[PDB]
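Have a look at the structure below, then the notes.
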Amino acid sequence: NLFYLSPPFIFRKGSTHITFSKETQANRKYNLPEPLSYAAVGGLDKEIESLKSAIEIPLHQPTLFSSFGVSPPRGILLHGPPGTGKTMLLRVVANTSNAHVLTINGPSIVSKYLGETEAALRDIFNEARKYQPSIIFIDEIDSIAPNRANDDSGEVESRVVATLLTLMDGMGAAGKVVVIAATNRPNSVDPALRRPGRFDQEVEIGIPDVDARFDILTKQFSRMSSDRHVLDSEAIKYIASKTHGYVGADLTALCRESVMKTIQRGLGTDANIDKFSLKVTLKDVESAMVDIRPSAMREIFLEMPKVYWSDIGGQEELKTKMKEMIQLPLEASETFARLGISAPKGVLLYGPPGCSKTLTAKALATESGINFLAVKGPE
Amino acid sequence: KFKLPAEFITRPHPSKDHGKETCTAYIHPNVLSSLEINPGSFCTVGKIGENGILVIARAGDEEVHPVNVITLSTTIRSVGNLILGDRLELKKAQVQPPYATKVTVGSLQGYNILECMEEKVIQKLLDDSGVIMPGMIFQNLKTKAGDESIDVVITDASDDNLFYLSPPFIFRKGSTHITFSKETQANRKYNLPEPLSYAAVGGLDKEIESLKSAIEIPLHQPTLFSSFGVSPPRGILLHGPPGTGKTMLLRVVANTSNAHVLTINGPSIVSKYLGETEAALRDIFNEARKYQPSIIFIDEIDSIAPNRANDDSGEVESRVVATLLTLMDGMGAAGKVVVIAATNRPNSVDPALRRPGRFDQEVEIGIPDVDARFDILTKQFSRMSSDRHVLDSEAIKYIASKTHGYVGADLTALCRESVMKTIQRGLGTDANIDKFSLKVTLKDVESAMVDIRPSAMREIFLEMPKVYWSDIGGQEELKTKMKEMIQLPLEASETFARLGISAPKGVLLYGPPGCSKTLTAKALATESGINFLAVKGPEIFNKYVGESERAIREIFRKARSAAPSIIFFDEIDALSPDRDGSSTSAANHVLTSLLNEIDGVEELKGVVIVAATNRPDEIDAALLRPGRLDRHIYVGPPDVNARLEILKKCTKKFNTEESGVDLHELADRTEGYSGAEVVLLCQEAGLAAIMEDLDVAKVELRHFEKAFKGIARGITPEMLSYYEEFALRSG
Amino acid sequence: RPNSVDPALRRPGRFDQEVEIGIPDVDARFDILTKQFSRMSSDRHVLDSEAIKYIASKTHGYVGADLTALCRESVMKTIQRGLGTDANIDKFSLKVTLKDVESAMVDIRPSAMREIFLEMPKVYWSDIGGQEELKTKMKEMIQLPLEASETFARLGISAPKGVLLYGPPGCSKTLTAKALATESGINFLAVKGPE
Ligand SMILES: Nc1ncnc2c1ncn2[C@@H]1O[C@H](COP(=O)(O)OP(=O)(O)OP(O)(O)=S)[C@@H](O)[C@H]1O
Ligand SMILES: Nc1ncnc2c1ncn2[C@@H]1O[C@H](COP(=O)(O)OP(=O)(O)OP(O)(O)=S)[C@@H](O)[C@H]1O
Ligand SMILES: Nc1ncnc2c1ncn2[C@@H]1O[C@H](COP(=O)(O)OP(=O)(O)OP(O)(O)=S)[C@@H](O)[C@H]1O
Ligand SMILES: Nc1ncnc2c1ncn2[C@@H]1O[C@H](COP(=O)(O)OP(=O)(O)OP(O)(O)=S)[C@@H](O)[C@H]1O
Ligand SMILES: Nc1ncnc2c1ncn2[C@@H]1O[C@H](COP(=O)(O)OP(=O)(O)OP(O)(O)=S)[C@@H](O)[C@H]1O
């Protein structure tokens, strides 16, 4: 009657047929945990190889540095805006590397009794020393190791930061141990904790480029079945160029919302329709994208009633020049790049009240595709 | 019933210089019996959490040995680098280790000891051990000359990795063979712990003499003070910026000083119960007093002893501080105990601890200068010693000259990153090269400098392009004057020291919009070599009463740390009203902080201040004085040659050499243009060419004429008259 | 911290009498130094008893433990002087010359003065060309009231304890502050404006 993660069976030669297959993974029926791998991470290629180097040499080839008379780099810190995939990197590092894996999940170690938070850290680092090689993860380091000089950091923060400092570089030794940390606020981490010897490397993990977003979208859509209908490159490339300022969590939300839109369309067609054949068509992605907001833009509220160029009566000169400024440098990038010329990046629209000044700004906002931040004089 | 302790304490053999004892661990017979380790059997000893050494048990006098103490000679203690007072885990050996054929007798003083010594006694000294391993040292063996002594090392043994730190071997006499060498260290593939020594510390000669004076006499020569009737000292407080060598000095003192060593690593003693933190301190000090001479180390003493008047310091903190005070200087005497504490924040340690009898000396471990840095780099590159090709002492001196602001940890990181550049170079030529066979050339140190910023500069995120002095057209006088300040003081330092004069520390760049001011800031940030800080005008201001001044003080602090350094004050007039009666209190206090921090009661040594302004007559006189903003340099609209250089640089990727346009005619045409207007002319011309077609070939004179017709001259004779009548003062 | 103790304990019948062990003045300093130099009594040579009054007169801010540190560092300085003259001179045979106490005073700053971290390179009254009236008036306040204390007590006057230095930028106002820090002898604190 017991409950198992996988059914137990016994092999009895001859009487149990060893039937071959080509499926490279276990049967999907079972909900077996499936290893996360680097192939699921998009972009960040150079950062991924930097993580590989700084994880591999300290743990799996230390005698190379001992041969060269230098200490090993026992620290990596990942910083960059939220949603860029910092915890994804920590989980893939955990699941890929063969090492003792320990985690300080910020507030998970914290206690209201005087010395217990510090004792949790000492036990974690002594376990890492005991079993080698070892990787210690600290997601949101800034939650347990604040600046220690600012006003709100009292004695408790001082003692926790001191424990981290002394367990990384103090009278005690390290061993084949590497500490990997992630933070959205690198400068809120204590300044004496980022010196070489502690978090020597600061592998920045920033917002994706157009190439990075294309990579993330191809890898996200590779997870699905043959119900995509988005041409592996072209449609995904259009979606990647149309996403500006996206970070990667929002792109996953966009894919999930596209699935939601396709299946709600299916329900609106008929309740008993054969959904699985309802390919997510690019218009479903479009309907999804209008219902998501870029990570860097949730707080940019706009009423923006979707102005288009044809609404502006005349002003053909202004329209041509604003096409020059906003559209062309992206639609003809290689030409400007090869001429060594950066397009003009500022314009002043001046004229009597009630002309097309603000309306042209709104038209740029809702025709250029790029983001659009607005300001007013006395606000 | 007898209770078995969980942790034993190392202590020294009192008995003898040498003998068969050299592998015997005397233990309390209660413990020996309880563990069934009868005398003569094989037992293992090791630091907690680590593999163990193999030794021979013996029983100690019941009335002298406490239960905790295990007694070991220097020979065995050298193997695992066991410092007296280290906590041991003792265990019985399940299996007798095998026999080796090779005994690799090394030397520490490096002589041909077989000539300096009679090997017929060396054989006895090697034989007596019974067990043999890599690492065992033998000490103070008198030479044939008698007046001198030698030390010996067993570097390795083998026969022709888990549960054992050093591979244990048994001395099967006759099958064992000597393989003598001058080598001083064990095979690094074993990965034994390498003892620390003072020779690994550089740039702290005076501080090292101070610590040695304040440790040796109080511990190993107390009768000297008693003869004079002065009480011995009890403390040293090492302090200084993070990364300067404090904990390294504590580790070296622990390794080299022949005293019982106890440690308090930050709040390692802080406990949830009401009186356990005080009990821990009292236990530590009673142990120190029981096993004199002893040293009690306290890292992060600002974390177990705050100021006790600070708001956050409650009763727990008060009780701990009181315990320290009473244990160091109270009604009971502490004996021959020296407390060496390291702290990055000396003023957070309670004032009562910082007075004679508690912390007599406070030794500052400061940021290394050029020579201290040369020492550090020499010592590390000597720790390399074959894989370098960085040699002749000039390349390391060059690196010391180039790595400004480095603190000592950054230098270790530089060596490591240079090694990694070597590894990836080797991969760059052979994807399977032998990484143990490479060498780290000066190219690699230079290639690592570009990825290591000083720890002082970590907070200063300035994402700037790469602007060269070749980008700035004209401004030759400005370039010469800026070189005189930025690079000459560092290249011609000896000449300045000889003439007795230091270079001026400030320049005010003033001129009309669009002429080279901030561009020179970027050029310095790229070409200067010395560290660059920048404040973008009113960036510092804050609604609160005392924060806008703290921003100034903090930026100047960060510049002091990273000296030599450049601070660029962009549009400084935002910070410096004229004090003619304006009621803007925050601006006036910012101005006063800036004044008193450029040239005030404390001098500003290595920082050079650059400030750019559009409206230079609005700046205060006290700021423009010599000593703060020494020399005023006018950056005006480019002349014909400067325009022409701008055009040649900007129009390079226009295939102008084909036909149509002629840059000299243009340079003459654009009189009165700011440089930005010339750049705009080129940009708009390229844009018009793109409009006539998406070619990549060439622009035409039609495009330049069209662009010229659009750009208006933003600089007027009133502006130039203003700037020239300001300049008229200099004469 | 007398006020940190509960008032109920600071009541007659529980803590009847409170005794204030204050900071020693010149006479207390001299008594302390006489007794700490009496325990030495033969390795000393400082015994003129005018040398000890001299030292006491220059030990500004010394609280009583600083004087012990002073004697100890004097022993160390004479030790290292002996080693400098001869490589293996018997350290037990040396004597503590007055020069040794003077050379120790350059290292021991009072415990009350240990929170004040001021860099302040050396500057001397000879570096400040001119300003002779200023130098005379600064001496009249910083040194005469300590050199001529008994005369002031006889005439019944206290010297003025404030001076406002004013003038155009670039003259020796802050330079005089650095000169005072280097050459006044007495302790130096500084507040840098809106700090
Ligand atoms: N290539 C990718 N880059 C980034 N995020 C991805 C990527 N692929 C999937 N994701 C999803 O985006 C999220 C990335 O993890 P997050 O933890 O949200 O990132 P993070 O916010 O930087 O880490 P935190 O703040 O410590 S939770 C997860 O929900 C992933 O499922
Ligand atoms: N070609 C046009 N010229 C002027 N107004 C136009 C034009 N086309 C449409 N409009 C309308 O006229 C009004 C002008 O509004 P705005 O574009 O805000 O003018 P405005 O000059 O920006 O006014 P301000 O900013 O308050 S001075 C809006 O209702 C527009 O929809
Ligand atoms: N010759 C040297 N001189 C000084 N420092 C050195 C030298 N060689 C290496 N170092 C580095 O200096 C550092 C010594 O650490 P410390 O500066 O004492 O630590 P800290 O950040 O100041 O605070 P704590 O409490 O002492 S860990 C280590 O990172 C060493 O690698
Ligand atoms: N030789 C040159 N001289 C001046 N400006 C140049 C030159 N070459 C390029 N520029 C352009 O000049 C622009 C303005 O740079 P700066 O001269 O630093 O402006 P500025 O002098 O600081 O004027 P203010 O005081 O900020 S309004 C840059 O964006 C460059 O593109
Ligand atoms: N005899 C002297 N008189 C005046 N200044 C001198 C003299 N000798 C050298 N100086 C220089 O003059 C500078 C003036 O320094 P400060 O005392 O800071 O001036 P200041 O009186 O404080 O003016 P302000 O109000 O601070 S701008 C010193 O830093 C020296 O470099």
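Using the numbering of Swiss-Prot, the residues shown for chain C are 391-585, in order.
When the header is checked for method, it gives electron microscopy, 3.2 Å.
Note that Cβ sites are derived from N, Cα and C of the backbone, with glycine treated the same way.
According to Swiss-Prot, the feature ATP 2 binding site maps to C:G557, C:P558, C:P559, C:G560, C:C561, C:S562, C:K563, C:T564. In sequence order, C:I518, C:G520, C:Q521, C:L524, C:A569 constitute the residues six or more apart from C:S562 (mutagenesis position) in its chain with CB-CB distances below 8 Å.
In the three-state DSSP reading, C:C561 (mutagenesis position) counts as coil. For the published mutagenesis C:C561 to T, Swiss-Prot gives the following note: In drg1-11; severe loss of ATPase activity. Severe loss of oligomerization. Resistant to diazaborine-mediated growth inhibition.
Recorded in Swiss-Prot as a mutagenesis result, C:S562 to G carries the remark: Increases ATPase activity. Loss of oligomerization.
According to Swiss-Prot, the mutagenesis experiment C:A569 to V carries the following note: In drg1-3; resistant to diazaborine-mediated growth inhibition. In this structure, C:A569 (mutagenesis position) is part of a helix by DSSP.
Listed recorded positions (C:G557, C:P559, C:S562, C:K563, C:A569) with a CB under 8 Å from any chain B CB: C:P559. Ligand 5 lies within reach of C:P559, C:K563 from the recorded positions C:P559, C:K563, C:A569, judged by a C-beta closer than 6 angstroms to any of its atoms.
Cβ proximity to the ATP 2 site centre (mean Cβ of C:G557, C:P558, C:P559, C:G560, C:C561, C:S562, C:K563, C:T564, cutoff 8 Å) flags the following additional same-chain residues: C:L565.
Other Cβ atoms within 10 Å of the Cβ of C:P559 (ATP 2 binding site) number 16 in total over all chains.
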